[PDB]
Amino acid sequence: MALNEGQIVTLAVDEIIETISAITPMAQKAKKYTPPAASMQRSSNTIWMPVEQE
Amino acid sequence: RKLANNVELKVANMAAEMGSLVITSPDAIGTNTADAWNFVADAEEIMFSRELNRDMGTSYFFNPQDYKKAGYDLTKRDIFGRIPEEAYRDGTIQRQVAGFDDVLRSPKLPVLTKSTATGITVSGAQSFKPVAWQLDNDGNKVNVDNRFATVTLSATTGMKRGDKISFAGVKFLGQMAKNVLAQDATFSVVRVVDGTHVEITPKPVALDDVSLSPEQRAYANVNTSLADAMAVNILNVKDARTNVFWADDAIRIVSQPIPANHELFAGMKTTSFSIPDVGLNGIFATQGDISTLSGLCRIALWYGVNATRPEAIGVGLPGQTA
Amino acid sequence: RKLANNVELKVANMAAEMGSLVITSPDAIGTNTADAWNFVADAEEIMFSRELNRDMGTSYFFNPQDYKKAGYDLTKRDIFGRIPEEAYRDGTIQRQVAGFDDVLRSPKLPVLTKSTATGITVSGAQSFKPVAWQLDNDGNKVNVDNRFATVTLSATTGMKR
Amino acid sequence: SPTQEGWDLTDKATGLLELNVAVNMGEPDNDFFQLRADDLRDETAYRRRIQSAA
């Protein structure tokens, strides 16, 4: 009975829902360093390190 | 005043019905020295471990009863200090409690009645796949809503809309890292469609089941799939008025104008009518009738309430002892 | 965000698995007045007596449940200073609490399941030398890792990594 | 006022109602005494009971 016309399915791309907020506390504490690459290859990817003497 | 007072019930019901984070407590609130804080800080604990996004801010709403006990808990302490003394002069319990960033009294929170359901179990193993769209007869793409999911049960009798259920053996997952959590996954029944099928507002999307492709298994918020014999545990037992808490972006109010000012309506006088406090706008219209000499008056306000994140909505249930 | 976070998961397991110092409380945390402090201060005390090198700074990590009982333990106390009330308006326990340079709440710390091993006794007498290397087979010198050591028991049943 | 939801409201038009409260008045309270003519030589005891009444 009412106005009968072309239907539309509209989706607003921008809006989002933004469901998840991560936190990563222990990754800032651990040390990070890059061993030398050329020697790391022929190694098993293992590097020994000295311990302070007594 | 009444039209502005209907908006509040619709946001208070829509939240208490679809809240999927359910915090039950064995004993009445305020029966122990700090238990008023430990019940609020418990919502912070599940909110933080479930990985949810609070960036826009959170809120907690006490019903008037449990707000008095939160204030009465705090008065038993020695009345020195700013927080005890303030509670004493005015019932007030600080604005921020245990991380929330707001706390309030909301007299209109509904009572969640006892559920008479018993011995209800699932029937058959049921996977739930996340999908953006699905085909329909005539092969047309049709969008799919990520929230709701339908479950076949043994018998649906005493369970109604807004009943909080948790299956036996399921657990939450931290959404990003997929680690297991200590809390049993809770689901609120949005609607009942039959004496068998039931619609629960989160989709479980099990982690363990193999039918999920790697794209889908990424969305898994539950550790294991619904088995055949699993028993549905009804959380709400005793009647108590609920407490509701959400992240501020979870609930939304949508509205549209009523275009009765158009030339097409020449018989009635219509004007914009503003409701007192909420901030929606309506219209005001009147028309006479010569036959009865009786005029008509009408005030129309058109809007809608939508809970976008039922998993971010939550409901407290104190004093839930069998 | 996903690859950055999986890194966090591995430091959570690796530290809980290879941790040597063990502080075990017979009762659930927060059931007594200072026990949340005594549980942290036990840790800062043992590595002081044990002569460790903390010069880079120390750290402590609660899981979300015990971090709540650290505040719940501090909120019971009748008078509110700045520390008790700060806990109240926010769940924050102070950043130091008996000697650690910082104190945090990390959600992803794993659970450690119990082991059913009972009636275990060592086999004979055993000694371990602080060797830097050892001979093997052909006789070529092979490095030895300081950390690990191999102990022979009567039986290994129910024990796990 | 009641409310209702829909588009076609025809034939559902509400009436009006407004209620009442009536405040009522009570019996008078009295202080009533008499004196003989010989007792009026000095009014000291008479002027006190007027204050003892107030």
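All residue numbers given for chain B refer to Swiss-Prot; the residues shown span 109-430 in order.
Per the header of the entry, the method used was electron microscopy, 3.3 Å.
The backbone N, Cα and C atoms fix where each Cβ goes, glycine too.
As recorded in Swiss-Prot:
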- B:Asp244 to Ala: Lethal. Complete loss of procapsids assembly (MUTAGEN)
- B:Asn245 to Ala: Slight decrease in phage production (MUTAGEN)
- B:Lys249 to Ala: No effect on phage production (MUTAGEN)
- B:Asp385 to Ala: No effect on phage growth (MUTAGEN)
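Location within the structure of each feature annotated in Swiss-Prot.
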residue: B:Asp244; record: mutagenesis position; Cβ within 10 Å: 9
residue: B:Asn245; record: mutagenesis position; Cβ within 10 Å: 5
residue: B:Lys249; record: mutagenesis position; Cβ within 10 Å: 11
residue: B:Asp385; record: mutagenesis position; Cβ within 10 Å: 11
Integer Cα-Cα distance in angstrom, B:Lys249 (mutagenesis position) to B:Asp385 (mutagenesis position): 42
Cα-to-Cα gap, B:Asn245 (mutagenesis position) vs B:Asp385 (mutagenesis position), nearest whole Å: 47
Alpha-carbon distance [B:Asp244 (mutagenesis position); B:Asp385 (mutagenesis position)] in Å: 45
Three-state secondary structure, which DSSP defines for B:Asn245 (mutagenesis position): coil
For B:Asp385 (mutagenesis position), the three-state class that DSSP assigns: coil
